[PDB]
Amino acid sequence: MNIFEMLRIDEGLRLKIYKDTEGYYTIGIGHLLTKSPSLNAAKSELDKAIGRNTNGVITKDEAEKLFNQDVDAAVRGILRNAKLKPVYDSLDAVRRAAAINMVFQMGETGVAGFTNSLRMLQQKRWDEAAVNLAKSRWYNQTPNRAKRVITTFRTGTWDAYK
Ligand SMILES: [Cl-]
Ligand SMILES: [Cl-]
């Protein structure tokens, strides 16, 4: 298991513009196109992202190229963020994958607001972090995904994903 296979389980793969759990236009492997209610705005964001006239459909290769860029972008966002980077550096390889999953889902700014959880993760207080991570809109809106990510931070294994 790795970050790619993890996010592929959590996000799915859809080759046509769809709305995500929040109602936002999305395509591929959780690639958010726009928060705007306009499907025309989505299509135009999609065209720009892929570099051709898509009419709201992309191929598998194209969904995987977006995925690759997005995983890369989430890593680079962790490493440039003063609050995330120290936590990430302190973690083992499995729990690093959990931190990436969270940033991919909710952005660097969102994860950086989990101030208390980040401190507990940094101190390696796993059971405590997991309890605090769960007291969140994140956990209440997407409980099954959030449980898998929280289990990863708690155990340091891929058990929630097998
Ligand atoms: Cl893009
Ligand atoms: Cl969920």
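The deposited model was determined using X-ray crystallography, 2.1 Å.
Cβ coordinates come from backbone N, Cα and C, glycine included.
Taken from Swiss-Prot, the feature active site, proton donor/acceptor covers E11, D20, and the record attributes it to experimental evidence. Among the mutagenesis experiments that Swiss-Prot reports, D20 to C is described with the note: Nearly no effet on specific enzymatic activity. Under mutagenesis, Swiss-Prot gives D20 to E or Q with this note: Loss of 99% of enzymatic activity. One mutagenesis experiment named in Swiss-Prot is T26 to E, and its note says Complete loss of activity at neutral pH; covalently bound substrate. A mutagenesis experiment is reported in Swiss-Prot for this position, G30 to A, and the note states: Almost complete loss of enzymatic activity. If you look up Swiss-Prot, you'll see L32, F104, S117, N132 marked as substrate binding site. According to Swiss-Prot, the mutagenesis experiment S117 to V carries this note: 50-fold decrease in enzymatic activity. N132 to I appears in Swiss-Prot as a published mutagenesis result, with the remark: 5-fold decrease in enzymatic activity.
Closest to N132 (mutagenesis position) by Cα-Cα distance, out of the recorded positions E11, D20, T26, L32, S117, is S117.
Largest Cα-to-Cα span within the substrate-binding set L32, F104, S117, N132: 27 Å. A 10 Å cutoff on Cβ-Cβ distances gives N132 (mutagenesis position) a total of 19 other Cβ atoms nearby, all chains included. Listed in sequence order, the recorded positions among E11, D20, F104 whose CB lies under 6 angstroms from an atom of ligand 1 come out as none at all. Note on proximity: of the recorded positions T26, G30, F104, the one nearest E11 (active site, proton donor/acceptor) is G30, by Cα distance. Comparing the Cα of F104 (substrate binding site) with the Cα of every entry in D20, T26, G30, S117, these being the mutagenesis positions, the smallest distance points to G30. Here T26 (mutagenesis position) is positioned 6 angstrom away from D20 (mutagenesis position), judged by their C-alpha atoms. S117 (mutagenesis position) is 24 Å away from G30 (mutagenesis position) when you measure Cα to Cα.
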